[PDB]
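Engineer: What follows is a structure written as structure tokens; I'll ask about it next.
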Amino acid sequence: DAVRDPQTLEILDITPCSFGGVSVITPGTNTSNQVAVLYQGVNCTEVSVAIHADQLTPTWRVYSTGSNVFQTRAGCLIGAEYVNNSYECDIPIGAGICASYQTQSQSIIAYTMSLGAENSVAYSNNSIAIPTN
Amino acid sequence: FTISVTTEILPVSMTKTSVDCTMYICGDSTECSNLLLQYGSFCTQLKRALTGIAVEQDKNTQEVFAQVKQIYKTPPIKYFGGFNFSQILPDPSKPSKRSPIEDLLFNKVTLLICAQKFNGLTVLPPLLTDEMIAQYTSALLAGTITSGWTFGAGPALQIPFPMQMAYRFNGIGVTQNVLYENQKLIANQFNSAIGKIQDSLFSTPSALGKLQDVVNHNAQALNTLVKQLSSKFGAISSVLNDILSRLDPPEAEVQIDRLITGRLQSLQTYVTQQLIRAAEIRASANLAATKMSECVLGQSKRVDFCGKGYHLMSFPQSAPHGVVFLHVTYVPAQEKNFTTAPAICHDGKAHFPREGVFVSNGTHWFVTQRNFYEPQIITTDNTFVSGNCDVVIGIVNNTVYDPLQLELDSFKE
Amino acid sequence: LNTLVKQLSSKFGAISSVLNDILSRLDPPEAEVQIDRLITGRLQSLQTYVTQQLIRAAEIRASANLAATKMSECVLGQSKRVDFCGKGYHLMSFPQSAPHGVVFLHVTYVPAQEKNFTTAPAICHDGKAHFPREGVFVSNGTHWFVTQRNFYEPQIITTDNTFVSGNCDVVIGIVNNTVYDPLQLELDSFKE
Ligand SMILES: *[C@@H]1O[C@H](CO)[C@@H](O[C@@H]2O[C@H](CO)[C@@H](O)[C@H](O)[C@H]2NC(C)=O)[C@H](O)[C@H]1NC(C)=O
Ligand SMILES: *[C@@H]1O[C@H](CO)[C@@H](O[C@@H]2O[C@H](CO)[C@@H](O)[C@H](O)[C@H]2NC(C)=O)[C@H](O)[C@H]1NC(C)=O
Ligand SMILES: *[C@@H]1O[C@H](CO)[C@@H](O[C@@H]2O[C@H](CO)[C@@H](O)[C@H](O)[C@H]2NC(C)=O)[C@H](O)[C@H]1NC(C)=O
Ligand SMILES: *[C@@H]1O[C@H](CO)[C@@H](O[C@@H]2O[C@H](CO)[C@@H](O)[C@H](O)[C@H]2NC(C)=O)[C@H](O)[C@H]1NC(C)=O
Ligand SMILES: *[C@@H]1O[C@H](CO)[C@@H](O[C@@H]2O[C@H](CO)[C@@H](O)[C@H](O)[C@H]2NC(C)=O)[C@H](O)[C@H]1NC(C)=O
Ligand SMILES: *[C@@H]1O[C@H](CO)[C@@H](O[C@@H]2O[C@H](CO)[C@@H](O)[C@H](O)[C@H]2NC(C)=O)[C@H](O)[C@H]1NC(C)=O
Ligand SMILES: *[C@@H]1O[C@H](CO)[C@@H](O[C@@H]2O[C@H](CO)[C@@H](O)[C@H](O)[C@H]2NC(C)=O)[C@H](O)[C@H]1NC(C)=O
Ligand SMILES: *[C@@H]1O[C@H](CO)[C@@H](O[C@@H]2O[C@H](CO)[C@@H](O)[C@H](O)[C@H]2NC(C)=O)[C@H](O)[C@H]1NC(C)=O
């Protein structure tokens, strides 16, 4: 975990390599051919600087940081745009964040889940509701 | 009588893990991976098993908690007939909209160790955060205190809370006039019991044992899997770079095959034990979903299912990796003994009670309901007639007053 | 099954995966050494297959027990357990056979069109409180009725709908109303 430098007497911690899984988020191939990429459990302020001249393990790095780069609690999402809306979950990414393929003309978006329609029962101490049908 | 609130704690899900088998077995070396690909497809099976476990654990919490079509809210004024649910409703002062009981349940379960899972081991986050599960439990609570069991069948239909409690008293077999004549006292008993839960889990340090056992089992399995990577399995060294840079390749490959076999067996034992534990957690989550459907969304007649006693109603609370059910039940209390008969001999006709029993202290006979002492005068409306009096064993002499003949004989003459 | 058959074509550190090629190329003292790696690999694949089949068999047994309980409880009777036999109040269920399983068609209720009313827990008539035998007291705004709980069907409040328990000084929310005794209305006319 830690090593003393044997030349100058200070103490330095050792942190291992970042690494992680790469997930590809797609709709059906009968619908479209564009995809989004999730790098799992990774702050992507270092994904951008790790894109070098043929150094990273995945050979495809064409996406890089060409916009739509979003930080989630489940990792970093590239190729999907975050919106300030809430729909029913379509493709689960994680930590309350899902993705879908909708209009705006037609692209992959990321959002937080809506748990349901909002309701408020009109409670009173002297009122009832009774079905007729 | 007595109203009692008990707690039942059920685990619903566990942690989601993913393993890179090539990184775990092979310490970023090209040729030891070349021996690893000679073994076929033992790694895709482990990957498929772990993904199936993770998807199942996401499915478990959605089965237990996501059972409302709409999110319900309490009215901004909160007076429910003297019943006082501030210990279980969420408060808005806290940044997390959780009840006080949920705040203690979050604080009690104690969830360099995270810096050691860096050998291909990754822990995935759950799909539903703690906030969303809290909004599920608040929606369930608001729907069950503002509508009753009506929102579990169709649309939510409002009813005052004492009328709902009278419905539930009729459900357990007691007339509802017992409620309305004792309401305040009944409310006070509820306001006692929901208080005591606040300390009953607090003084006891082993109350939340199941969720802590889930956390401890996952942690020790992960730590054992990491510690097994530093064993030799029949070699000079467990370090792959030292054995690579010390010997020639023809003996190096046939010796590191032993490390490959040992690490592969440790991975297989870990995956099989996670499969068995995932089956057990799936069974527990199915039981928790059944109790949420039957104890919370309705009133249950099954004995000892929703707590000890006669079930009145239940409340859900969320917990780390689980759920806590607060079961409110009706327990009988101070009882008296009387003499009883199966029938009454009046005019050569036997009278049986429509509902209730015949009781006597020694002088007179009365008809009472079975679960509460409320004696009433035996009339022809309380009893029904069947046969003569020579067939029933234990029939006694008494009189049965007709409330029609007396008024006719008074008013006509 | 495809994984188990495809696993048969790997070497496990031997010269070849074909056993007859190993026997037809080498002398027996080296042939046994080459065979033992294949034997260990194929035993390991068979044991993993049997263990995973046992786990899946337990998982199928649990759902088969659940389906047997659903056939006993939803089809051969009517169940009061909530959300066991579908959504709503249970009426019936029908079985259908499917490849490797069963499909249950659950017939249930949904209450559809609701109306809003005002309620009281009791009725003050003559210094005596009246509680409904079955149903609730319902006012549209002017008159009061007794209905059943799951369907709106108003009826005139009589002594055949309610029962009497005590006076009118203990129930919180009791209201003024009249209660019609159907004996006195008949007995005050034919006698005179
Ligand atoms: C119906 O609702 C009102 C408002 O919610 C109730 O008023 C509460 O009454 C209790 C005692 O019965 C007090 O402790 C509360 O402070 C009151 N809340 C208020 C004024 O906001 C009231 O009980 C009900 N109406 C009637 C006529 O009794
Ligand atoms: C109870 O609901 C049914 C529908 O389930 C109503 O029947 C409809 O009545 C309207 C008015 O006559 C017709 O236009 C529809 O065609 C009927 N639908 C069907 C499927 O028959 C019925 O009227 C309702 N009853 C009340 C009193 O509201
Ligand atoms: C419901 O119960 C809570 C206790 O959980 C009551 O809150 C107490 O109120 C008194 C009077 O203001 C304070 O002295 C206490 O400190 C409060 N306790 C807590 C834990 O905050 C609350 O008043 C009750 N509700 C009603 C309507 O009376
Ligand atoms: C039924 O039991 C309750 C206790 O659960 C009794 O209520 C107590 O009665 C005594 C005597 O008057 C009081 O000192 C207490 O304060 C009461 N407790 C509460 C919570 O109100 C009740 O009296 C019993 N009923 C009968 C008929 O014996
Ligand atoms: C058995 O219980 C009943 C309860 O009503 C008692 O019956 C009444 O007792 C009083 C005593 O003063 C009499 O004035 C009433 O006429 C009785 N009622 C009827 C309907 O007869 C009865 O006394 C109790 N027995 C004992 C031994 O206490
Ligand atoms: C009260 O019940 C007793 C039995 O416990 C009845 O006594 C006998 O009843 C039989 C059958 O009617 C008669 O033949 C006998 O003559 C009765 N014995 C006596 C000693 O009278 C009795 O009839 C019942 N009724 C009354 C009003 O006492
Ligand atoms: C509450 O329901 C009763 C049902 O009888 C209504 O009373 C009747 O209303 C009709 C419509 O005007 C009249 O023709 C009848 O003569 C009324 N009957 C009686 C006995 O008065 C009553 O109007 C309803 N109230 C409201 C406000 O809708
Ligand atoms: C109707 O209910 C009211 C209360 O809402 C009763 O009115 C009170 O009755 C007592 C007992 O007779 C009187 O002492 C009070 O003066 C009454 N209060 C008021 C404000 O007038 C009433 O008795 C009930 N019955 C009838 C027929 O009106």
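What you see of chain C is 959-1150, where the numbers are those given in Swiss-Prot.
Going by what the header records, the deposited coordinates were determined by electron microscopy, 3.0 Å.
Every residue gets a Cβ built from N, Cα and C, even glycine.
The following feature annotations were taken from Swiss-Prot:
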- C:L981 to F: In strain: Omicron/BA.1 (VARIANT)
- C:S982 to A: In strain: Alpha/B.1.1.7 (VARIANT)
- C:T1027 to I: In strain: Gamma/P.1 (VARIANT)
- C:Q1071 to H: In strain: Kappa/B.1.617.1 (VARIANT)
- C:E1092 to K: In strain: Theta/P.3 (VARIANT)
- C:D1118 to H: In strain: Alpha/B.1.1.7 (VARIANT)
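Help me picture where these features are in the structure shown.
Structural biologist: When Cβ atoms from all protein chains are considered, those within 10 Å of C:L981 (variant position) total 12, not counting its own.
In the three-state DSSP scheme, C:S982 (variant position) falls into the coil class. The Cβ of C:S982 (variant position) has no same-chain neighbour under 8 Å that is 6 or more residues away in sequence.
Proximity of C:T1027 (variant position) to non-local residues of its own chain (separation of 6 or more, Cβ distance below 8 Å) is seen for none. Look at C:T1027 (variant position): DSSP puts it in a helix.
Within 10 Å of the C-beta of C:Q1071 (variant position) we count 9 further C-beta atoms, all protein chains included.
Around C:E1092 (variant position), a 10 Å sphere centred on its CB holds 10 further CB atoms from the protein chains shown.
DSSP gives C:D1118 (variant position) a coil state; it is part of no helix or strand. For C:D1118 (variant position), other Cβ atoms within 10 Å of its Cβ number 13.
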Engineer: Looking only at DSSP and grouping its letters into three states, which state does C:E1092 (variant position) belong to?
Structural biologist: coil
Engineer: Find the shortest Cα-Cα separation between C:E1092 (variant position) and the variant positions C:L981, C:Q1071, C:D1118, and name the residue that gives it.
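Structural biologist: For C:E1092 (variant position), the spatially nearest of the variant positions is C:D1118.
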Engineer: Whole-number answer please: how many Å between the C-alpha atoms of C:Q1071 (variant position) and C:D1118 (variant position)?
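Structural biologist: Taking the Cα atoms only, C:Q1071 (variant position) lies 29 Å from C:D1118 (variant position).
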Engineer: Provide the list of variant positions among C:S982, C:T1027, C:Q1071, C:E1092 whose C-beta sits under 8 Å from chain A at the C-beta level, in sequence order; use 'none' for an empty result.
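Structural biologist: Correct list, in sequence order: C:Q1071.
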Engineer: Rounded to the nearest angstrom, how far is the Cα of C:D1118 (variant position) from the Cα of C:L981 (variant position)?
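Structural biologist: Pair distance, Cα basis, whole Å: 98 Å.
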